[PDB]
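Single-structure report; data block below.
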Amino acid sequence: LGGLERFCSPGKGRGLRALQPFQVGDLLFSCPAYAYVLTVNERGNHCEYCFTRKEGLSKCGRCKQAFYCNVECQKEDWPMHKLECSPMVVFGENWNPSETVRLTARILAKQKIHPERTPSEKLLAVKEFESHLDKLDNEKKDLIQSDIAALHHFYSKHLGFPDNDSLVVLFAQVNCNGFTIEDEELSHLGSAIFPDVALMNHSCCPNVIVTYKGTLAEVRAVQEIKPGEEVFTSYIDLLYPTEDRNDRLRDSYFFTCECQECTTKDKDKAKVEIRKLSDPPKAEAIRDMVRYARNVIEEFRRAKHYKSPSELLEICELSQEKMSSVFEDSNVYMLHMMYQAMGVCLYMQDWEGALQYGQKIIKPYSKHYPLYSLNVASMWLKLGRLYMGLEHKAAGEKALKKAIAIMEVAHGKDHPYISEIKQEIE
Ligand SMILES: CCN(C(=O)CO)[C@H]1CN(/C(=N/C#N)Nc2cccc(OC(F)F)c2)N=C1c1ccc(Cl)c(Cl)c1
Ligand SMILES: C[S@@+](CC[C@H](N)C(=O)[O-])C[C@H]1O[C@@H](n2cnc3c(N)ncnc32)[C@H](O)[C@@H]1O
Ligand SMILES: [Zn+2]
Ligand SMILES: [Zn+2]
Ligand SMILES: [Zn+2]
């Protein structure tokens, strides 16, 4: 950092520019989390302060509902954990703020405790975050209002608040600039604010990838970067077609991408691969599958909220059956449901069924994603741990090696995950 600088990039509000070349694999900069939270389902598995996984975690005696490496982690998290420690007890069962409210509460405590610029904000301050307030519709304002309501309700014991308009601003800023922290398998660990990382604008063919080392964000080049060019990361999963991606970006971030990918659209035809039946299906038909697919994707978002693994699995198979009438297995809509089914299979400790979906998914992933992709890497990694688990040592070794090859670029040669995975090549 300083190796680069900010600049008021066109059509793009602000963004980040290289002053020097970066090679593939190079660490552009890193950014300690300004605020963060460990996701509720990872309670008991990871330290709430540093996010390390441990079998042996010391508990908060106070509320017996937060876990730490040791008394230093616990002490260091206290200022934040105190926002939730006693209210979890008053509320018990009914303590259930969204992750966004939990993160936003910590921002507010941070601003109070440390109003000045932090090391997390060398180029973009939290106070300066784009909010797109003027673009939010009733629905999005309504959701933020719920969030404000929840915040007051749950965090009043030890937090005071600013007026409503300031809060609406803050929550909008959070949606526009908040990150998720995910592990080596892209499992959700929590959410965070990385202000200097958030200065980076998006591309569907990014030249950098963002990874996490505990709660520290790191940014590395996945294409060579020339002096004067804009540093772009991806805000979304790059698997989907150009339309599906831009619906996402406009909805979450109020812009339409004009990157080479979203322009030429060169990868679209392959993502929507169609089966060759002596007499093909006509276009009418296709639309009805495509619409049926996305539609389903939205409906599967749901059943996770409550349905049995047995019955989530069931919908994946039926949807795949139907869909395959006209879609090839290499088709992304087929890959989505395969992926989701693989997730279900892993939750049931159904290793072999997880493995079958994995094997069908990986080769299309490599086609559809770019050269260095956390999605491809985490799929190889999952394949390799499944093979090793069934004692297919040779295939496991090969798959774990493919993940390492990507991760060395994206996470760095010395990342602790690499170290873990190398030991596993055994
Ligand atoms: C898929 C890649 N992303 C990751 O965060 C990867 O770790 C997206 C996804 N994204 C968010 N998703 C969610 N949820 N951010 C987010 C959005 C709303 C709220 C939120 O935190 C909540 F706790 F407040 C976090 N935010 C992302 C993101 C990526 C790059 C940049 Cl520069 C920024 Cl500002 C956001
Ligand atoms: C995390 S911010 C990036 C920093 C932002 N450009 C700024 O000055 O605050 C997310 C926002 O930046 C803008 N942005 C990012 N990538 C863009 C792109 N490719 N084209 C246009 N605007 C973009 C969008 O307004 C987006 O919601
Ligand atoms: Zn506690
Ligand atoms: Zn710790
Ligand atoms: Zn694009």
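We number chain A the way Swiss-Prot does; in order, the residues shown are 6-431.
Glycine is treated like the rest: Cβ placed from N, Cα and C.
The domain 'SET' annotation in Swiss-Prot covers 7-241.
What Swiss-Prot lists as S-adenosyl-L-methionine binding site is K17, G18, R19, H137, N206, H207, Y258, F259, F260. Cβ contacts within 10 Å of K17 (S-adenosyl-L-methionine binding site), excluding its own Cβ and spanning all protein chains shown: 14.
Here Swiss-Prot flags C52, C55, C74, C78 as Zn(2+) 1 binding site. When other Cβ atoms within 10 Å of the Cβ of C74 (Zn(2+) 1 binding site) are tallied across all protein chains shown, the result is 19.
Taking Cβ-Cβ distances under 8 Å and a sequence separation of 6 or more, the neighbours of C90 (Zn(2+) 2 binding site) in its chain are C65, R67, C68, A71. For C65, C68, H86, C90, the entry in Swiss-Prot reads Zn(2+) 2 binding site.
Quoted from Swiss-Prot, the note attached to the mutagenesis of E187 to K states: Abolishes methyltransferase activity on p53/TP53. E187 (mutagenesis position) carries a strand DSSP state (E or B). All protein chains included, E187 (mutagenesis position) registers 16 other Cβ atoms within 10 Å of its own Cβ.
Recorded in Swiss-Prot as a mutagenesis result, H207 to A carries the remark: Abolishes methyltransferase activity. The Cβ neighbour count for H207 (mutagenesis position), using a 10 Å radius and every protein chain shown, is 19.
Taken residue by residue with DSSP, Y240 (mutagenesis position) is part of neither helix nor strand, so it is coil. Among the sequence features in Swiss-Prot, the mutagenesis site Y240 to F is noted as follows: Abolishes methyltransferase activity.
The Cβ neighbour count for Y245 (mutagenesis position), using a 10 Å radius over every protein chain in view, is 23. Quoted from Swiss-Prot for the published mutagenesis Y245 to F: Strongly reduces methyltransferase activity on p53/TP53.
Looking at Swiss-Prot, the entry for mutagenesis of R253 to Q says: No effect on methyltransferase activity on p53/TP53. For the recorded site, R253 (mutagenesis position), the DSSP three-state label reads helix.
DSSP assigns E429 (mutagenesis position) to a helix in the three-state reduction. Within the same chain, residues at least six positions away from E429 (mutagenesis position) with a Cβ under 8 Å of its Cβ are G389, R390, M393, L405. According to Swiss-Prot, the experimentally introduced change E429 to K is described as follows: Reduces methyltransferase activity on p53/TP53.
Cβ crowding, taken as the number of other Cβ atoms within 10 Å, peaks at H86 among the recorded positions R19, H86, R253. If you draw a 10 Å sphere around the CB of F260 (S-adenosyl-L-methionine binding site), it holds 16 other CB atoms from the protein chains shown.
Ranked by CA distance from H86 (Zn(2+) 2 binding site), the recorded positions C74, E187, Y245 have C74 at the top as the closest.
Considering only the recorded positions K17, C74, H207, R253, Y258, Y245 (mutagenesis position) has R253 as its nearest partner by CA-CA distance. Residues near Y258 (S-adenosyl-L-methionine binding site) in space but far in sequence (CB under 8 A, at least 6 apart, same chain), listed by position: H137, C181, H207, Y240.
Checked against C78 (Zn(2+) 1 binding site), the recorded positions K17, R19, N206, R253 differ in C-alpha distance, with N206 being the nearest. Distance from the CA of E187 (mutagenesis position) to the CA of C74 (Zn(2+) 1 binding site) is 19 Å.
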